[PDB]
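The block underneath contains the structure these notes are about, expressed in structure tokens.
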Amino acid sequence: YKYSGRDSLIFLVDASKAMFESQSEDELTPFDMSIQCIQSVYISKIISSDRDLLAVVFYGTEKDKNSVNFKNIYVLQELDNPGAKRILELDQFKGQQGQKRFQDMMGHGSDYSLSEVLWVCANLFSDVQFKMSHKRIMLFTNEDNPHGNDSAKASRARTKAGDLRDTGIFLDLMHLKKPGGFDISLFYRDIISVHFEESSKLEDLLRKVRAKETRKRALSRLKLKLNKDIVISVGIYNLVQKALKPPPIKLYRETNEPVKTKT
Amino acid sequence: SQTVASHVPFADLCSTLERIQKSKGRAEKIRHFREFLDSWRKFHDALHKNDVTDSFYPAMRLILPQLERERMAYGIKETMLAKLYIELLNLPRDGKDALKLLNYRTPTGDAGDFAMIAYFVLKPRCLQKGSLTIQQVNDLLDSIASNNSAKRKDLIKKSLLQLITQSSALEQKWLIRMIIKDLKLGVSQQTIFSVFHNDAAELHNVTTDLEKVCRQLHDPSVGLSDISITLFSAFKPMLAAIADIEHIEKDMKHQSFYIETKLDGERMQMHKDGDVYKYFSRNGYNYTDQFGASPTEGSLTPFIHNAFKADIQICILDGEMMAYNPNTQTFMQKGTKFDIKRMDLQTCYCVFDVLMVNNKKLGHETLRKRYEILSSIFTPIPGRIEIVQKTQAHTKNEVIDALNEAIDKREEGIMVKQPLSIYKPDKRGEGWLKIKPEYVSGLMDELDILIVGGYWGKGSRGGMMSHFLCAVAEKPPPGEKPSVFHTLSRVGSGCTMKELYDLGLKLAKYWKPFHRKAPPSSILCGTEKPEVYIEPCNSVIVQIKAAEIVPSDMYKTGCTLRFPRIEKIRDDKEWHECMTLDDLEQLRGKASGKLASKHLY
Amino acid sequence: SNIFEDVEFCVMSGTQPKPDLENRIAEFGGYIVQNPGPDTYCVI
DNA sequence: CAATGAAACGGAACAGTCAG
DNA sequence: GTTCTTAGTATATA
DNA sequence: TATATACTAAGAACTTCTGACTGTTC
């Protein structure tokens, strides 16, 4: 795909009272699981593809802010190049004290509508200006039926989700964990691209890697010529490079400012 | 402090409009609007019960959006309407709904009705809700207009996001209608004025201010005494009806009259109070920015401020606006190469009537008293300001001679007016008559050309091809038929809908989709491309009558037709009997592009 | 406070309003050495 | 039972914008 | 024109 | 006399006004 384009992954977690304190046992917690997954993938993406875009946005909350001032949606950190200033923001929520902070700052988890949630994430992708190579949405929920109560909400959900599927945006959920209710044919077989109570697809997002990559690119295009007359077009590409540590930048001791060497 | 529109949800207005539209009868539409306005005014009295600025304006500017003047133009019609709904609703850019919205005139029984099409697209999509009231609706429209004027398409999209989200399908239908400024209620605006007040229409004809109408005429029982034209207030100019040349003397009460040339420019009225000047177009739009609010600014006001007499403090003038050529000392007719409202030519205002002198209203005085007042209120400056010179006559032969003189001078026509007629704003005729060469049968050099393109219609003519692209042929060798055609102009008027339906049924099996990257060889195209094309051998000759041949950068012939319409569908002629570029050039050069060069006898 | 001028500081944990700590010092004129060099000696 | 009126539309031309 | 990506060109330690 | 890091030096993969559109108006 277009090289200057960049990968963009948005994070979206069920903020209802459903999984905020599910904790059937005392060994895990879905929010402490989803936030752990987000922190791990986001710190890995720091080193891996620092040029890309990430964003975290919770839905069903009680406090509100977003681009369109809707109900029960919180854009925690917008789409931007990854950075530590957000590693800390995510880390602020990791913990039982952290979940206390989260609940008393945004909410226990009010009513919601994934139609409007997808609305919000779509607006987020629309907002930023850099061209996007791939566009992926990660849900974090286990309420496998978002609402069996208001069918109109669910009809609006298929409609908007199909639209997003046709605006160039993919969507994905990993079924985190639920006592029963661990199926995807219930309202999601038509959304995502048999089943169990936990997703293998989220385990690898903890593999915690520090590789880095560069996309399909020539080192140099040179015209191979069989003789003085026959010439063919060859792209000299590289398949092993011996990565070195990123070159350090000189900082003035105390301002931490760049120092702009002037030899 | 508060307003009723803040308490009247927009859904109620939508329900009233839907009932009016679904009503078959004028009585039923009238009675619907009865209940709406009566409930409104009852709520108004209850809410206020004691100075007031709130009026029916927040709702009436929506019921009659074509009359809106406070709000600036939205910049959005059907096309960015479809585009914005696609983008904001994030529809698949190649999906069925998006393609139907962008091609609402192409049938896929509501073709050409962007309302129905968007409503059916949105009905499953956004069962949106929560009762926006009239004044939030007004505020969001104000925001859209202010962002369009402020060059903020993102803020336009923002405001439209709130509008789309927090309104239902029927509400958004009606919103789209109000943005387009076309409701298709089936009820006449003069009906709504007689509804609102017995003097509503008359006050509108002199004010062009919906807020003023609502504010002064809120009480249906309290009627104004002397409604007249006021300074700096845009009044609707009075018009001229098509005259009967054989009955012209009878139409003028068998008494003496004036005959004068029809100027080919733009209608404009002037309001002066010393150094402050205001200008209003025929539709009431202000162009004082171009023309000059002070004798130090504008293309006209510095050149005219000294033309008035010393005692002229307040003056309202009605006249025609044209461009003056200083080198040739003649007028350049409106159209190509210039726009008089946005300009080595110089600005020139010719005035044919007055409505206001310092303390004397001149609407109800005879046009002769008015003209005598014109002849004394200011000294003409040639090429800057002139008096439109009315020439006296008493016979139909004088009318015919003046029409022939206008034809010889390549003029548009002649104005013939009643000396004893008062100024009647927004009245067609009632003393003023207009005569043109195209109004007389046989004086016209008409065009038999061939249909080569087709376009889908809209509105009442939706679902069928309401207009076509026309071309002229290349001269073929003797015995041979033409093979290459050059497009000349588009025509879509002159045929009854039954004739249009007959022609569409006849030609339906021959239309081919037009590809800009693969155009047909028999039909070359200029900048203007048709939606569908038809091979010449399967097409039909149409007889076209148009005012003149004017230069054009949209058609390969280098020219197009001004005011074209179909006179006859020439079924008696074959497709190869279409005229040639030689005939077109001969007609263009016969009378300097004017197609009327024959006297009336 | 004109006292804490001419004295070089390094306030570099304390997250207490961490950024405000230097602001609290700035109004005391404390010479913030926002990263400690050999010139500064005390780091908080 | 229809003449008289409108209103509805059909381009005509302009320019600013956005894409590219 | 901007940024990038090499390299490679340099220097320094036992 | 090694190899390691720094540097800087350069090359390449990333912009370059014009066309078309829609309104707006009559």
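To match Swiss-Prot, the residue numbers of chain A are left as they are there, and the shown ones run 30-222, 231-300.
Header says: electron microscopy, 8.4 Å.
Each residue, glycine too, has its Cβ placed from N, Cα and C.
Per Swiss-Prot, these features apply:
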type: MUTAGEN; residues: A:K31 to A; note: Diminishes the ability to form a Schiff base. Abolishes adduct formation; when associated with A-160 and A-164
type: ACT_SITE; residues: A:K31; note: active site, schiff-base intermediate with DNA
type: MUTAGEN; residues: A:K160 to A; note: Abolishes adduct formation; when associated with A-31 and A-160
type: MUTAGEN; residues: A:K164 to A; note: Abolishes adduct formation; when associated with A-31 and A-164
Inset, instruction - Can you grab the distance from A:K160 (mutagenesis position) over to A:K31 (mutagenesis position)? Cα atoms, rounded to a whole Å. - result: 9
Inset, instruction - Report, in whole Å, the straight Cα-to-Cα distance of A:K164 (mutagenesis position) from A:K31 (mutagenesis position). - result: 13
Legend entry - Fewest other C-beta atoms within 10 angstroms, as judged across A:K160, A:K164, which are the mutagenesis positions: A:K160
Legend entry - Other C-beta atoms that fall within 10 angstroms of the C-beta of A:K31 (mutagenesis position): 9
